[PDB]
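Peer 1: Pasting a structure below so you can have a look.
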Amino acid sequence: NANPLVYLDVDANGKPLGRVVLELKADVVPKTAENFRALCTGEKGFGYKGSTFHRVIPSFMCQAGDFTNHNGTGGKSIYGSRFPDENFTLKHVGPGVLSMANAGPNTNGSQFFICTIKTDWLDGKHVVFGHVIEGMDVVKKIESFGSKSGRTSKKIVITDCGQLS
Ligand SMILES: Cc1cccc(C[C@@H]2NC(=O)[C@]3(Cc4ccccc4)CCCN(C3)C(=O)/C=C/C(=O)NCC[C@@H](C(=O)NCCOCCN)NC(=O)Cc3ccccc3CNC2=O)c1
């Protein structure tokens, strides 16, 4: 079975930035990939639609997915509030890596990040589970509205998301 492709359509201050297309590596991390896929489609009754990129740091990563507290302290997975680190097989190889945000070991929920640089120091600490395959330019636009603290200069909103099937 082919790896799922999913999308995020992103606004800045109500103005469309475009579409990010992500391949989820369900072959290597099936459980982590399925959580993200299901949060994109909303099929458990909750997910990413309408939530924000709440922490964006230039030359590091763009972080999103806290649809419960919208500030980096929340989120939940389709398995429960948190689920374990599935494996650390895939590595933070460069820009475009899609990886799980966490608050330490075995705290995956819904928050995720897209790298804008090789973040190798996160290897073995954050579960990588996909990669940008179209729309890296959009990711760079998101990055342009970040700051050193991560606070965004514009409201960055995932206005739609889903699975490309
Ligand atoms: C409950 C839950 C479940 C799943 C995910 C999450 C998100 C998770 N919430 C948090 O921890 C906190 C703490 C808290 C409070 C209440 C409940 C739970 C936790 C709240 C949000 C703000 N909060 C801390 C940070 O912001 C932390 C930054 C950090 O960990 N600082 C170290 C160096 C940096 C790097 O390497 N910086 C390089 C800078 O180079 C700039 C170049 N120009 N590492 C990082 O950011 C590591 C990293 C990596 C990817 C994604 C996220 C994160 C951080 N995890 C968070 O945000 C929370």
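The count begins at 1 with the first shown residue.
Note: Cβ is positioned from N, Cα and C throughout, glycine not excepted.
Quoted from Swiss-Prot, the note attached to the mutagenesis of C161 to S (Swiss-Prot position 203) states: Blocks Ca(2+)-induced mPTP opening and reduces hydrogen peroxide-induced cell death.
I'd like to know what surrounds each of these features in this structure.
Peer 2: Sequence-distant contacts (6 or more apart, same chain, Cβ under 8 Å) of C161 (mutagenesis position) comprise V6, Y7, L8, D9, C40, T41, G47, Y48, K49.
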Peer 1: Check the DSSP secondary structure of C161 (mutagenesis position), expressed as helix, strand or coil.
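Peer 2: Strand, per DSSP.
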